[PDB]
Amino acid sequence: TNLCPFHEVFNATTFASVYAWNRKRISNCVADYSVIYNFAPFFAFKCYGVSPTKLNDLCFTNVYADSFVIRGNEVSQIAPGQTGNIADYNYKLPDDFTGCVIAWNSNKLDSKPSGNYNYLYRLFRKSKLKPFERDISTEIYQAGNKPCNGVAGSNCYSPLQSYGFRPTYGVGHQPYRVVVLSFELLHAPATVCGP
Amino acid sequence: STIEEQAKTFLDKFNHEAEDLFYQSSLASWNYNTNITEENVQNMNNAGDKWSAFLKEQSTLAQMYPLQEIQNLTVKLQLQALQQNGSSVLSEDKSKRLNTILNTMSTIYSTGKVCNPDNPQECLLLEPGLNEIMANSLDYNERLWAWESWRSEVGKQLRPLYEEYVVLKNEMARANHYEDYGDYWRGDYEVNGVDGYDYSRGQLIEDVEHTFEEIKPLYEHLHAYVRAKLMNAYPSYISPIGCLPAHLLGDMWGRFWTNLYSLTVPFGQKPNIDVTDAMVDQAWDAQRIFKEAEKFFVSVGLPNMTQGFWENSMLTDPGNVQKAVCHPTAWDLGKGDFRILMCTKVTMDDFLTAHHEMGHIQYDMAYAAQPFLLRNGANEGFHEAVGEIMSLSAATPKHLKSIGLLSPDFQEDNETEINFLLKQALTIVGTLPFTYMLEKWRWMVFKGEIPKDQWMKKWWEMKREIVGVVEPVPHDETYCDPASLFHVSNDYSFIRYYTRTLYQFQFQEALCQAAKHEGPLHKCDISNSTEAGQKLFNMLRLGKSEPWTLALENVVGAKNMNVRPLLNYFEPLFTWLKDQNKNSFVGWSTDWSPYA
Ligand SMILES: *[C@@H]1O[C@H](CO[C@@H]2O[C@@H](C)[C@@H](O)[C@@H](O)[C@@H]2O)[C@@H](O[C@@H]2O[C@H](CO)[C@@H](O)[C@H](O)[C@H]2NC(C)=O)[C@H](O)[C@H]1NC(C)=O
Ligand SMILES: *[C@@H]1O[C@H](CO)[C@@H](O)[C@H](O)[C@H]1NC(C)=O
Ligand SMILES: *[C@@H]1O[C@H](CO)[C@@H](O)[C@H](O)[C@H]1NC(C)=O
Ligand SMILES: *[C@@H]1O[C@H](CO)[C@@H](O)[C@H](O)[C@H]1NC(C)=O
Ligand SMILES: *[C@H]1O[C@H](CO)[C@@H](O)[C@H](O)[C@H]1NC(C)=O
Ligand SMILES: *[C@H]1O[C@H](CO)[C@@H](O)[C@H](O)[C@H]1NC(C)=O
Ligand SMILES: *[C@H]1O[C@H](CO)[C@@H](O)[C@H](O)[C@H]1NC(C)=O
Ligand SMILES: [Zn+2]
């Protein structure tokens, strides 16, 4: 094994916002999901498409890593067949998804008494989100029928809004660091897997 | 974009820019209630000013998606909450004057000072002093002195400024498109749009007057019994044919009759379940008290309390190191934060107050999934009804015997159970006629049915017809007696208590029937009953999303309010009262003045 940075993804000083959604290609060594079962209790371990232990024993052509932090009550929206603010207007999961979802509380790291307004998520979109697709853009979104010329105001709104995490929030509003893993197959020969 | 897809959005931005600003104001208020310092006041002022500015800006921006074109009873209640020109329909030179009127009234009421017709040193204020002199005194002249002195110094200096409040508030009521300011206050009982559940604004006027009829027979017997028991306390002061002076009721304004228990105790020489001694004996503390309560609410099927309540909620007085306002209060800061602030002591009263505030947090937790504007009680009389049904459930001897506070024999003889009914009635039965009288007087001293020159000639005529009190000395027109009360001097609705009282017993009877309880209703404990908890929750969850008619029907099955549940709670006491009133006189003559 070459030890892919499965400890640089699930181990970083700062993640990105809900709407950015970084992506490393990993797929460079033997899977080591033993450490995944470690590193504190998890609020949800909901692999769809395989089984935990069953893993560490399957050849995957490419395993994309994806990282972001959301609030507690919105963790359940990262799943196929789910409609919600994050699902409809941020990252989307296909109805035929096959992977794992890993989430754990991060109140001590990503919260401030004054408020953490460095994590942004989109609220309004003039259309829906296709599967595995990003969209970064500040273009103002028009509610009414009078175009705006990119100026805030009457029936005119700026999309991405700030979270404002505080340590005294409830379990549903505390930051929850979520990493979702991807599993797809390609015509290329499988090499990134254990013996 | 129907004005239903330009209002769906507006409210999505409001729900996110309101939560943060409400949380920051709530946190500032909590910090000030923890430390009473100089910086905390500034933080409170800044947070409140920002919150008020945001509310005003959103209210001004709102009115723009007209009312008549929305069709989603929910997106329309939120608009009702936001679209609302309270005191912003007035000219800039009138709102400031009105605010000055309210500030002056509050300052005059708070800084009360009677002083004595003698030594010009002692200047007893309201709390303490006058409230103490009306609570634990048996003299007659002294109580009359206090009663007349409070309404002489304070009363005179409050009418010239009430007469000007009854003009500007009415004129504002005509502007925001309402009939009158009383009609303004009877607005949260108004539901329109849904078929079969409507409730007109004037319908409450008839409903209250129809429900107080099926009470007169019980309150009349209670008044006769109280008068008969008060004969011996004040021999040559009360006549059997008619009313009781208003300065001999243990309360300053007659709102409650609680302090008359020591004078009107029924079968005495038989104490009431007081487990305070067992508290010291068995080493009970505040944490264990609150643990015991989480256990009651987990029995009826309702949920546990987050660790945040355990970690961030003060439960004991810190001491002299800090300065905190010792007042039981349930805090809903929002965003999953729930706290209770109270200075707990090892007593049964604090044990019941803990259940009361804990019921407040369970209601608040129930509707946490609703939008921001609908996160409240169905009306102004549901949030305090399930804070008090649980106190009744916990106070039952059966519940106390199941947790280890009484020796497990405690023969539940009928001799002492009736002392609990009369004491419990002196705070419920004795306040409804007072509330009805005060609210009716305020309602018609606005519709113009009582011209100014008659303001205080009708009042003392209503208190001799509706209730059984009479003024000790004549009052001319220049007095203003109702303004002496805390609620009249400020701007608070007062009819909510009558509705609270008549709703709590409906809820109690419905839950007890759902719990397969057999016997009298006052012996009902709702613990270990999942069905009752489920039935309450299906009402606690909706909040303001649906009319209060449907919310009430979901639990009691009745379309509107009723007084039968409350007269069924008092049947043994009522029968005993009839039994001991055969030789006495029931009723009063509206013509016995304790001054000729
Ligand atoms: C509420 O119920 C608990 C638990 O009792 C169990 O559940 C009941 C529905 C019933 O099926 C009982 O037979 C079960 O044992 C009660 O707690 C017990 O109370 C009894 C009283 O005799 C006592 O002997 C046990 O030690 C208690 N068990 C504990 C404390 O774990 C509780 O008293 C009930 N509340 C009431 C009656 O108000
Ligand atoms: C009211 O609006 C909400 C939010 O758009 C919608 O979910 C709901 O179905 C509407 N009510 C009905 C049943 O028409
Ligand atoms: C509720 O609280 C009690 C006491 O704190 C605890 O023993 C119990 O496990 C809790 N139950 C749930 C379901 O949270
Ligand atoms: C209580 O019960 C006894 C026994 O029947 C009865 O004689 C009495 O009248 C009842 N009332 C009281 C409280 O004395
Ligand atoms: C990375 O940081 C986390 C968080 O402190 C720690 O638990 C983990 O052991 C570290 N491992 C590395 C260096 O990848
Ligand atoms: C006041 O008391 C609170 C609660 O203990 C504490 O957190 C805060 O720092 C104190 N503030 C002052 C004014 O010292
Ligand atoms: C009050 O606000 C403005 C004041 O001119 C008015 O146009 C609006 O209709 C009023 N709002 C109400 C009564 O809903
Ligand atoms: Zn309360």
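Following Swiss-Prot, chain B residues are numbered 19-614, in order.
Each residue, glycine too, has its Cβ placed from N, Cα and C.
Record features (Swiss-Prot):
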MUTAGEN   B:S19 to P  Increases slightly the interaction with RBD domain of SARS-CoV-2 spike protein
MUTAGEN   B:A25 to V  Increases slightly the interaction with RBD domain of SARS-CoV-2 spike protein
MUTAGEN   B:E37 to A  No effect on interaction with SARS-CoV spike glycoprotein
MUTAGEN   B:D38 to A  No effect on interaction with SARS-CoV spike glycoprotein
MUTAGEN   B:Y41 to A  Strongly inhibits interaction with SARS-CoV spike glycoprotein
BINDING   B:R169, B:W477, B:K481  chloride binding site
BINDING   B:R273, B:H345, B:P346, B:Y515  substrate binding site
ACT_SITE  B:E375  active site, proton acceptor
ACT_SITE  B:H505  active site, proton donor
In this structure, which of the binding-site residues B:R169, B:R273, B:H345, B:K481 has the fewest other Cβ atoms within 10 Å of its Cβ?
B:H345
Given the recorded positions B:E37, B:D38, B:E375, which one's Cβ is surrounded by the fewest other Cβ atoms within 10 Å?
B:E37
Cα of B:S19 (mutagenesis position) to Cα of B:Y515 (substrate binding site): how many Å, rounded?
44
I'd like to confirm something. Which of the recorded positions, B:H345, B:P346, B:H505, B:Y515, has a Cα closest to the Cα of B:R169 (chloride binding site)?
B:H505
Give the maximum pairwise CA distance in Å, whole number, for the residues B:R273, B:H345, B:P346, B:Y515 listed as binding substrate.
21
Please report the three-state DSSP label of B:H345 (substrate binding site).
coil
Select from B:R169, B:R273, B:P346, B:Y515 the binding-site residues whose C-beta atom falls under 8 Å of at least one C-beta in chain A, and return them in sequence order or as 'none'.
none
Select the most exposed residue of B:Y41, B:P346, B:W477, where exposure means the fewest other Cβ atoms within 10 Å, treating these as the recorded positions.
B:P346
Compute the C-alpha separation of B:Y41 (mutagenesis position) from B:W477 (chloride binding site), stating it in Å without decimals.
44
Cβ neighbours of B:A25 (mutagenesis position) where a neighbour is any other Cβ within 10 Å:
24
Using only C-alpha positions, which one of B:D38, B:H345, B:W477, B:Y515 is spatially nearest B:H505 (active site, proton donor)? These are the recorded positions in the record.
B:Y515
For the recorded chloride site, enumerate neighbouring residues of the same chain (Cβ within 8 Å of the Cβ centroid of B:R169, B:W477, B:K481, site residues themselves excluded), in sequence order.
B:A264, B:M474, B:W478, B:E489, B:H493, B:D499, B:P500
Does B:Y515 (substrate binding site) have same-chain partners at least 6 apart in sequence with Cβ under 8 Å from its own Cβ, and which are they?
B:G399, B:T449, B:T453
Please give the maximum pairwise Cα distance, in Å and rounded to a whole number, for the chloride-binding set B:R169, B:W477, B:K481.
17
Would you mind reading off the Cα separation of B:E37 (mutagenesis position) from B:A25 (mutagenesis position), to the nearest angstrom?
18
Using Cα-Cα distances with a 10 Å cut-off, which of the recorded positions B:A25, B:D38, B:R273, B:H345, B:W477, B:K481 are near the residue listed as 'active site, proton acceptor'?
none
